[PDB]
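A.B. asks: Below: one structure in structure tokens.
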Amino acid sequence: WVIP
Amino acid sequence: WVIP
Amino acid sequence: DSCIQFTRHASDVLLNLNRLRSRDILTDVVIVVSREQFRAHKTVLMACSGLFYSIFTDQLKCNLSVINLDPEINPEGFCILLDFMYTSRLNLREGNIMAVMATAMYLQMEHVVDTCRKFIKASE
Amino acid sequence: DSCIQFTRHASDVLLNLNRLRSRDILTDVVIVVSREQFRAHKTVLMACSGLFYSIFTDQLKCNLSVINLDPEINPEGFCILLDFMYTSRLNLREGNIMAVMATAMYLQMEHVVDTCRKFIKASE
Ligand SMILES: O=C1Cc2cc(Nc3nc(Cl)ncc3Br)ccc2N1
Ligand SMILES: O=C1Cc2cc(Nc3nc(Cl)ncc3Br)ccc2N1
Ligand SMILES: [Cl-]
Ligand SMILES: [Cl-]
């Protein structure tokens, strides 16, 4: 999971 | 396009 | 093999599938969550959820145009997860994390359940 | 928004769609290319091809279970492109590049046409  |  | 790969292809496919969803094109099922209805593509639901995979591979249920979810399922949690399925983006907030995790466990969306458990463990 | 994103989600969705294709699950159309038949999902074809997008958004053609392609279309070129649609991998070879490019132009698959033109320009 990432900060888009 | 890339070499997978 | 000696194949070449187009990096953005999977993302572009999903973006187009979401555009079809937004315009209600070739949607083939309604998911009923209490008083709410959500139109979707059976294939996308199966590709994202262990529960929908099991439902639409069933010889009788594969032909249903309406699927009713357990009454304990929150429509907002379902909406957030349906958006995730079609976009890879999860709108996870302190106010919805419990409903989202409960819905992801029911739908059998392991990666969503994992990030929910981690975000909850951080706040305790 | 304040969304988080699961990097591998789009790739995992496409992998699952390809698994459904391999087991012939919920395929809803046959594409006829001369003496050959290819089963697929209308939504995936539309998401990858400007030609299939136009065909399946047509109020009459959207309901067809069989689509016949132009007789000039090579079945191997089509097969290679159908595999690409479901995997992001293109099996481009000196022996098939002309058929693949001609098929990609007909199907309106701009990124495939672009790499074919570049690979051809390099060999001249
Ligand atoms: O957390 C998750 C997400 C998910 C998706 C599917 N979907 C499919 N799985 C397989 Cl093996 N083949 C085709 C399809 Br469609 C099955 C289980 C799970 N569990
Ligand atoms: O080279 C390409 C690939 C492609 C795909 C689509 N598909 C869709 N396009 C739009 Cl805008 N909405 C929903 C869908 Br499905 C249209 C045109 C093209 N040209
Ligand atoms: Cl997931
Ligand atoms: Cl393309």
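Following Swiss-Prot, chain D residues are numbered 6-129, in order.
Method reported for this entry: X-ray crystallography, 1.8 Å.
Placed from the backbone N, Cα and C atoms, the Cβ positions cover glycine too.
Copied straight from Swiss-Prot:
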type    : residues    : note
DOMAIN  : D:32-99     : domain 'BTB'
MUTAGEN : D:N21 to K  : Abolishes interaction with NCOR2 and HDAC2, no effect on interaction with CTBP1 and transcriptional autoinhibition; when associated with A-116 and 376-Q--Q-379
MUTAGEN : D:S59 to A  : Abolished ubiquitination by the SCF(FBXL17) complex
MUTAGEN : D:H116 to A : Abolishes interaction with NCOR2 and HDAC2, no effect on interaction with CTBP1 and transcriptional autoinhibition; when associated with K-21 and 376-Q--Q-379
A.B. asks: Within the domain 'BTB' (D:32-99), how many residues are helix, strand or coil going by DSSP?
C.D. replies: 30 helix, 15 strand, 23 coil
A.B. asks: If I take the alpha carbons of D:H116 (mutagenesis position) and D:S59 (mutagenesis position), what is the distance between them in whole Å?
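C.D. replies: Cα-Cα, rounded: 18 Å.
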A.B. asks: Using a 10 Å cut-off, grab the number of neighbouring Cβ atoms around the Cβ of D:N21 (mutagenesis position), all chains included.
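C.D. replies: Summing over all protein chains shown, D:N21 (mutagenesis position) has 16 other Cβ atoms within 10 Å.
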A.B. asks: Based on Cβ atoms within 10 Å, give me the single least packed residue among the mutagenesis positions D:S59, D:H116.
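C.D. replies: Checked D:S59, D:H116; of these mutagenesis positions, fewest Cβ neighbours within 10 Å: D:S59.
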A.B. asks: List which of the mutagenesis positions D:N21, D:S59, D:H116 have a Cβ under 8 Å from any Cβ of chain C, in sequence order, or say none.
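C.D. replies: Contact set vs C: D:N21, D:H116.
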A.B. asks: Where D:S59 (mutagenesis position) and D:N21 (mutagenesis position) are concerned, what is their Cα separation in Å, rounded?
C.D. replies: 25
A.B. asks: Reduced to three states, what secondary structure does DSSP give D:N21 (mutagenesis position)?
C.D. replies: helix
